[PDB]
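Visitor: Handing you this structure, nothing more for now.
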Amino acid sequence: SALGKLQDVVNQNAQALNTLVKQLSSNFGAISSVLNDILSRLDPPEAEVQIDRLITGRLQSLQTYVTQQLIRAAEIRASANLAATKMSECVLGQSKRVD
Amino acid sequence: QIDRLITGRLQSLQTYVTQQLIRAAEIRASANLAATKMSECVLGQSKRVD
Amino acid sequence: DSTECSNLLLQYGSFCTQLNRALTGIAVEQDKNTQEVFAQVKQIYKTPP
Amino acid sequence: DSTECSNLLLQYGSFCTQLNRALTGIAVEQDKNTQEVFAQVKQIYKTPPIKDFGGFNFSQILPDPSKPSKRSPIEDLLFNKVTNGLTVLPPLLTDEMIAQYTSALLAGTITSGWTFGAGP
Amino acid sequence: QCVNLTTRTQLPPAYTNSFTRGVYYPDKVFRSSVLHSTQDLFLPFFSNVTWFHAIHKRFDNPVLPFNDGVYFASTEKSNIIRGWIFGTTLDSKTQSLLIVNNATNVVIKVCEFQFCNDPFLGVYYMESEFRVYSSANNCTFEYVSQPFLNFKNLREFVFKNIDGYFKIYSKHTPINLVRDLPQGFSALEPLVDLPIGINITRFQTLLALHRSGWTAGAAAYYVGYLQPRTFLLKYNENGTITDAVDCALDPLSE
Amino acid sequence: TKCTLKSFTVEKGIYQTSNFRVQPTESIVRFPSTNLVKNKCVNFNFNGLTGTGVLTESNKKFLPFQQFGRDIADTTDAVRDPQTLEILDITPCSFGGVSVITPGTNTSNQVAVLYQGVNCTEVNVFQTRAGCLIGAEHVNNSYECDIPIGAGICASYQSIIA
Ligand SMILES: *[C@@H]1O[C@H](CO)[C@@H](O[C@@H]2O[C@H](CO)[C@@H](O)[C@H](O)[C@H]2NC(C)=O)[C@H](O)[C@H]1NC(C)=O
Ligand SMILES: *[C@@H]1O[C@H](CO)[C@@H](O[C@@H]2O[C@H](CO)[C@@H](O)[C@H](O)[C@H]2NC(C)=O)[C@H](O)[C@H]1NC(C)=O
Ligand SMILES: *[C@@H]1O[C@H](CO)[C@@H](O)[C@H](O)[C@H]1NC(C)=O
Ligand SMILES: *[C@@H]1O[C@H](CO)[C@@H](O)[C@H](O)[C@H]1NC(C)=O
Ligand SMILES: *[C@@H]1O[C@H](CO)[C@@H](O)[C@H](O)[C@H]1NC(C)=O
Ligand SMILES: *[C@@H]1O[C@H](CO)[C@@H](O)[C@H](O)[C@H]1NC(C)=O
Ligand SMILES: *[C@@H]1O[C@H](CO)[C@@H](O)[C@H](O)[C@H]1NC(C)=O
């Protein structure tokens, strides 16, 4: 558990991607989660409703994923700014700052 | 009707989680600053102005 | 407690798991913040009488 | 690949452009983060061939010539200890160049102290 | 032809532990080195499975409710168990499913059989006694297939009746344990997907007599019932299910 | 790039503009049924399961009852042919981002195209780890990074070099 901080970031990114692909298998109240099944099984007047349900579900999933990625990117940017500060003040000089 | 209630409540819950995460980021930044002040002002004497 | 509502809610997938995971991450982050701020000494010092 | 889906999706506007722009911003932000952390010197410093540092040993942190990745034993241990429209963009700085940047920083802080961080 | 068997010895049926048995492949999808969660009709781990014996004088052929699905375990030698009977009333009023494997070939029939109260098979020491039904009037489906079949063989079957489709999952295991079920893991491969579309609520297994009155050969079988639950299945590099987790058994597996 | 950035003048840099979604060539229908083709991006129909992907030979030894194959993310990446009892891998049809590397329009109008994660054999052509780069002359000399491509590769104008 020495390198847990990097491993948490890798695991969170992989888990977010995995959940994003798993969201494609959900129909979100439509008859099926596959677009091709809807195009082959229904006429366009009802098919537009079914793809509308799938589009709004997948768009909500993608927006949720992008929002989580933005928050994690902000956290990683803060950590990277801290790491750059440590590189400047601990490696390139001697720091009087305690701890 | 249940589907309409579910989508409304799910949108509300996702919105609440989104501002909770943003506030969590703000509180984490404030806590990191507080930990820095505890390390540098209490456990030592700081030459940093203000 | 509606069974039909939960059955319809299962059609939307793992949204609930995502929200619970995010809230759990925030909850552990608060404890980590308190540890980082206050638990910086491993010795409990006491003042003289 | 459904054209009817894309025709219906165009009715929702520029959501996809917004999401692509946000992901592109995150992707360039990661490269900016690596650039800010590791590329703090524009001179690639090198250690002398003779490691006479007055009894100080840096072999565990200096790069290993025997290894093809040119990494330190500690860095090699660190790399050993870490294990549908979706694409993964490679980072701008490879692990060899980040290792080279750390090697340059190590050579500067060993041979020159803090002087390389403030000037020549 | 029907014959009452009146030389039985009265004894209650036994009960034992299911251990980690009763697992089957939920679908026809190959998976390699991955963990997959399924909500299907499964048998709970370490459950109370009913135990019936055939020994000499015990001849256990009761008629049991089907419930939502049936796990059948057979610690078998010399092939006493030959088939099964499924239905609702087990007479000509309703329609019943019959599965048999006699000395030559495997027969699957869907007819309105007038079943005996005590139906059995019989081997003379050659098989020359067939007393299963007295009539078969309206037969809607026939299917002839390959042979399915110290206790030496473990024969595990899972029967499900979902959406008018009757799924038979099967597994054969070489065992050498004398009395009870072995403790281990063996995934049941799906054997027969059968298009019947009939109501099934009660079943009865078929045994074989030995004639020299009659003698019951040494056999033992186990009946368990399926409930809707989730299992976490592990798939190795060769695509064979090696381990499973019952999510509702204990908090560790949860 | 001008259409993407909504400007008639483009600054120096790399700009992601579109996607190179390889188009399906043929349609293959297999039933227990036209002929089966391999190593091409086609519209496959295996026993009612439709899609678009390259069908290649597989090293996965399926059990006799199993017909389909899924990865971690529940997407069908393997199939069994119903006519001949063989196993095929479905790799998805080649796709990636299309980025345009240009200097300023004040300087020059020459551009280079980067196809991200796309091999050069199926699309001045140079293969990088970032993808296939068309229109840039690869040189063995090393310079400071002007326009970032990725995987240690950078582009500059001097013609456009990588
Ligand atoms: C510096 O330290 C390294 C490793 O700590 C020393 O290398 C060791 O040398 C001894 C004797 O030659 C070997 O038995 C060990 O196996 C070596 N360790 C490794 C990791 O190679 C090295 O001798 C020290 N001194 C100098 C001047 O480099
Ligand atoms: C074996 O025993 C069973 C049970 O006693 C017999 O079933 C009975 O058959 C008579 C027909 O005359 C019915 O009136 C009874 O109601 C049945 N009993 C039950 C419990 O259903 C069966 O007929 C016997 N076998 C033979 C060949 O006589
Ligand atoms: C199984 O059930 C019987 C009664 O049906 C009971 O006596 C026995 O204790 C049960 N066994 C277990 C392990 O619960
Ligand atoms: C199936 O049979 C049971 C008992 O024989 C009965 O209660 C049930 O209603 C039947 N179901 C159908 C669909 O006929
Ligand atoms: C087994 O049952 C089938 C089905 O009626 C029959 O044709 C066959 O003769 C039987 N075998 C023997 C040995 O009686
Ligand atoms: C079932 O059999 C009985 C008697 O053999 C007959 O009267 C009845 O019409 C049959 N029903 C069907 C559906 O075949
Ligand atoms: C998988 O099969 C290979 C042979 O193809 C064998 O060597 C290996 O042990 C098998 N793996 C398991 C877990 O049985």
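Following Swiss-Prot, chain E shows residues 14-69, 77-145, 153-176, 185-247, 257-298, kept in their order.
Recorded method is electron microscopy, 2.7 Å.
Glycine is treated like the rest: Cβ placed from N, Cα and C.
According to Swiss-Prot, the natural variant E:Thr19 to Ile carries this note: In strain: Omicron/BQ.1.1, Omicron/XBB.1.5, Omicron/EG.5.1. Here the residue is the original one, but Swiss-Prot notes a natural variant at this spot, E:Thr20 to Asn: In strain: Gamma/P.1. For the naturally occurring variant E:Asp80 to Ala, Swiss-Prot gives the following note: In strain: Beta/B.1.351. According to Swiss-Prot, the naturally occurring change E:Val83 to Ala is described as follows: In strain: Omicron/XBB.1.5, Omicron/EG.5.1. Natural variation at this site is recorded by Swiss-Prot as E:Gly142 to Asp, annotated: In strain: Kappa/B.1.617.1, Omicron/BA.2, Omicron/BA.2.12.1, Omicron/BA.2.75, Omicron/BA.4, Omicron/BA.5, Omicron/BQ.1.1, Omicron/XBB.1.5, Omicron/EG.5.1. One mutagenesis experiment named in Swiss-Prot is E:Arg190 to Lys, and its note says Partial loss of biliverdin affinity. Natural variation at this site is recorded by Swiss-Prot as E:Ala222 to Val, annotated: In strain: 20A.EU1.
Locate each feature and note its surroundings.
Guide: Over all protein chains present, the Cβ of E:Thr19 (variant position) has 7 other Cβ atoms lying within 10 Å.
Sequence-distant neighbours of E:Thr20 (variant position) (same chain, 6+ apart, CB under 8 A from its CB) are E:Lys77, E:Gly257, E:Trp258.
For E:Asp80 (variant position), applying a Cβ distance below 8 Å and a minimum sequence separation of six or more within one chain yields E:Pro26, E:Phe65, E:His66, E:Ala67, E:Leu242, E:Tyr265. E:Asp80 (variant position) falls within neither a helix nor a strand when secondary structure is assigned with DSSP, and so counts as coil.
DSSP assigns E:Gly142 (variant position) to a strand in the three-state reduction. Taking Cβ-Cβ distances under 8 Å and a sequence separation of 6 or more, the neighbours of E:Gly142 (variant position) in its chain are E:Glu154, E:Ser155, E:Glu156, E:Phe157, E:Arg158, E:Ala243, E:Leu244, E:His245, E:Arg246, E:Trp258.
Take the CB of E:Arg190 (mutagenesis position) and look out to 10 A: across all protein chains shown you find 19 other CB atoms.
Within the same chain, the residues at least 6 positions away from E:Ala222 (variant position) whose Cβ sits under 8 Å from its Cβ are E:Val36, E:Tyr37, E:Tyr38, E:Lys206, E:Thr284, E:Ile285, E:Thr286, E:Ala288, listed in sequence order.
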Visitor: For E:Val83 (variant position), which residues in the same chain are close in space, meaning a Cβ under 8 Å from its Cβ, but six or more apart along the sequence?
Guide: E:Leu110, E:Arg237, E:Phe238, E:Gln239
Visitor: Expressed to the nearest Å, what is the distance separating E:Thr19 (variant position) and E:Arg190 (mutagenesis position) at their Cα atoms?
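Guide: So the alpha carbons of E:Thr19 (variant position) and E:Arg190 (mutagenesis position) sit roughly 29 Å from each other.
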Visitor: When C-beta separations to chain C are restricted to under 8 angstroms, which of the variant positions E:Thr19, E:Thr20, E:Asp80, E:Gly142 qualify?
Guide: none
